[PDB]
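Here is the structure we will look at, set down as structure tokens.
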Amino acid sequence: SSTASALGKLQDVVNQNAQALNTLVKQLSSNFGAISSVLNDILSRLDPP
Amino acid sequence: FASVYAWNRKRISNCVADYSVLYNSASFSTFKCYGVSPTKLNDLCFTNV
């Protein structure tokens, strides 16, 4: 009851999963060498070819 | 029209631009755009042209 720092392994597993999801969803905001990081603007702004 | 080393500069904003009447005219020898397909020009709103 007193010492909160008792369940470390479960918290570590949860943190690892959450961080993996966070970086996976954050990777969506990169140009990867393109002109924009959002696909809708590319569709609505530029010629298909 | 001024010289190339003294190129004339102008800023336009706060208006509605119809590029179709610019596109259909054949009086222009070269009509070449880079970041936008000309036929979609009328479908976008910018600032500080």
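Chain B is numbered as in Swiss-Prot, which gives 347-395 for the residues shown.
Backbone N, Cα and C define each Cβ position, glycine as well.
Noted in Swiss-Prot for the protein shown:
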VARIANT   B:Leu368 to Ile  In strain: Omicron/XBB.1.5, Omicron/EG.5.1
VARIANT   B:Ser371 to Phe  In strain: Omicron/BA.2, Omicron/BA.2.12.1, Omicron/BA.2.75, Omicron/BA.4, Omicron/BA.5, Omicron/BQ.1.1, Omicron/XBB.1.5, Omicron/EG.5.1
VARIANT   B:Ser371 to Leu  In strain: Omicron/BA.1
VARIANT   B:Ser373 to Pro  In strain: Omicron/BA.1, Omicron/BA.2, Omicron/BA.2.12.1, Omicron/BA.2.75, Omicron/BA.4, Omicron/BA.5, Omicron/BQ.1.1, Omicron/XBB.1.5, Omicron/EG.5.1
VARIANT   B:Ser375 to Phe  In strain: Omicron/BA.1, Omicron/BA.2, Omicron/BA.2.12.1, Omicron/BA.2.75, Omicron/BA.4, Omicron/BA.5, Omicron/BQ.1.1, Omicron/XBB.1.5, Omicron/EG.5.1
VARIANT   B:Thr376 to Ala  In strain: Omicron/BA.2, Omicron/BA.2.12.1, Omicron/BA.4, Omicron/BA.5, Omicron/BQ.1.1, Omicron/XBB.1.5, Omicron/EG.5.1
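Taking the features listed in Swiss-Prot, we show where each one sits on the structure.
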residue: B:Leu368; record: variant position; contacts (Cβ under 8 Å, 6+ apart): none
residue: B:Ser371; record: variant position; contacts (Cβ under 8 Å, 6+ apart): none
residue: B:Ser373; record: variant position; contacts (Cβ under 8 Å, 6+ apart): none
residue: B:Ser375; record: variant position; contacts (Cβ under 8 Å, 6+ apart): none
residue: B:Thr376; record: variant position; contacts (Cβ under 8 Å, 6+ apart): none
